[PDB]
Amino acid sequence: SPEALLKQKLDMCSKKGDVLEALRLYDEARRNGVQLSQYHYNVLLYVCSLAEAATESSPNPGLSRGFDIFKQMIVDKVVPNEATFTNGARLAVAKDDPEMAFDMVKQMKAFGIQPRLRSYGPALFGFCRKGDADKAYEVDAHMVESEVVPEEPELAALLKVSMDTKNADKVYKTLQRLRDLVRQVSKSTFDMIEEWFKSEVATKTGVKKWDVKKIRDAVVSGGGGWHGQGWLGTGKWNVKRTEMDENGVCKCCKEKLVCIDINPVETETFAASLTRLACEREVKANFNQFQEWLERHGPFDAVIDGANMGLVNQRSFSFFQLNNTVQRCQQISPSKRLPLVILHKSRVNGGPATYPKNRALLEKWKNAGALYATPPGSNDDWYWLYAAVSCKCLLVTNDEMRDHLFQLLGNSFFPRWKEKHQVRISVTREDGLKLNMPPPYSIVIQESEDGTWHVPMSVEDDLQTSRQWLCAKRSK
Ligand SMILES: [Zn+2]
């Protein structure tokens, strides 16, 4: 079969990295009237990615013709799948022509195809590297229109190009986008923001007088912690690296940060999504049986990730650490409720429970309506997540909650819910175990009603390392 033959020959062409032969085989299929499939086109897009940008001649046929092949696949109305977007982007990156990368995205739109975030990258970053803000903002507007949401790298690039071209309005807007979408910024972005606030353009932007009611109504309207009405005040900024104390008080300026509310409607949307995602991955009857059990149990003040409590910082499962965490949670519960312990059934039956009194205790918790043993093959993460969300209560786990399945939960609501609900344990020699409670303020970029800014750096473990903030306050 000829379609099937071209495949074999393109799969073979190549592990070898032979672009000139893939381009020959491409042309031959069209001379033979063999219609290229999704698969053929993808391999061909990949193979062309391997070509390099001619630093000393007119561009090479591999990259150059790669864009041609891309264009033709779309004309042919061959549907793109995830590999198509990836390879198309590699091709764009390798070529490093932002205008040609932008063309590929325009072509996709013209044929009713939704570009991916990675499709926009080579265009956005290309224009930003070249200092072409006007084109960078075109790409940004295109992405907004296609409903593709930027991540921190795209925002930071937009921030820097706005700084480079002295555009104080676009800096403001991008900082608001960082607040809304990212919350806590990387070391790179943090340093960039610090430069912005100490810069001549920042010193020279602002207003001496403004409508206080306008700001007040914007604060209420935006949900808290910002106003979005523009730079306030005048003159040089005092810009310091600082920390918040445990109550959210800036150690530099003594402003107390805001605790920003989560809208209960968002929480109910998230709970529905969580249940849908869990039932796609669990045996549906197993998850449903837990949902039904939970409906008949509680109330709960806390839910414990039993496997994480037994294992975090241990060389093997510590019933001590789990049990001490149960006791601690019950002690801080105003009415002394036992926490809901989520644990695999395997664990309920043999170390923990190697020792008869530990096994009896596990059964006692179950009998108290405070332990659910998840069935073999289940991922218990869905279970403790769903319980904490549904019971609207604390979640005790030191799981990072960022990798694998946790990426499925998104990067707006879930991180905000996490900060309000997650309790983590720490241990010291002098004191033993401690529960680290949610902060009484929101760890996010905040803009105060008088235009003062507080910007938090993102950190891997804010109990291990002390989180740095930027305090930017007008000097007069
Ligand atoms: Zn401050």
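The numbering of chain A matches Swiss-Prot: 95-570, in order.
Cβ coordinates are placed from backbone N, Cα and C, and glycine is handled just like the others.
For 338-565, the entry in Swiss-Prot reads domain 'PRORP'.
The Zn(2+) binding site annotation in Swiss-Prot covers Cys344, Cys347, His548, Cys565. For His548 (Zn(2+) binding site), the same-chain residues that are 6 or more apart in sequence and have a Cβ closer than 8 Å to its Cβ are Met338, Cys344, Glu349, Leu351, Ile539, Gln540, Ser542, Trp563, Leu564, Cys565, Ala566.
Secondary structure from DSSP puts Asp399 (mutagenesis position) in a beta strand. Here the residue is the original one, but Swiss-Prot notes a mutagenesis experiment at this spot, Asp399 to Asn: Abolishes ribonuclease activity.
Listed in sequence order, the residues of the same chain lying 6 or more apart from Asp474 (mutagenesis position) and placing their CB within less than 8 Å of its CB are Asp399, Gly400, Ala401, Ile436, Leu437, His438, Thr468. Per Swiss-Prot, the feature Mn(2+) 1 binding site maps to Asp399, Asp474; the stated evidence is a curator's inference.
The DSSP secondary structure for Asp474 (mutagenesis position) is helix. Here Swiss-Prot describes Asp474 to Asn as a published mutagenesis experiment; the accompanying note says: Abolishes ribonuclease activity.
Here the residue is the original one, but Swiss-Prot notes a mutagenesis experiment at this spot, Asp475 to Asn: Abolishes ribonuclease activity. The Cβ of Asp475 (mutagenesis position) has 21 neighbouring Cβ atoms from other residues within 10 Å, across all protein chains displayed.
Summarising the annotation, Swiss-Prot assigns Mn(2+) 2 binding site to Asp475, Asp493. Look at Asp493 (Mn(2+) 2 binding site): DSSP puts it in coil. Under 8 Å, Cβ to Cβ, and six or more positions away along its own chain, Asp493 (Mn(2+) 2 binding site) finds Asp399, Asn402, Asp475.
Checked against ligand 1, the recorded positions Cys344, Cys347, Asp399, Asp474, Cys565 give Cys344, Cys347, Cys565 as the ones with a Cβ under 6 Å from it, listed in sequence order. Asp399 (mutagenesis position) is surrounded by 26 other CB atoms, counting those within 10 A of its CB over all protein chains shown. In this view, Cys347 (Zn(2+) binding site) is surrounded by 15 other Cβ atoms within 10 Å of its Cβ, with every protein chain counted. DSSP assigns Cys344 (Zn(2+) binding site) to a strand in the three-state reduction. There are 23 other CB atoms within 10 A of the CB of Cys565 (Zn(2+) binding site), with all protein chains counted.
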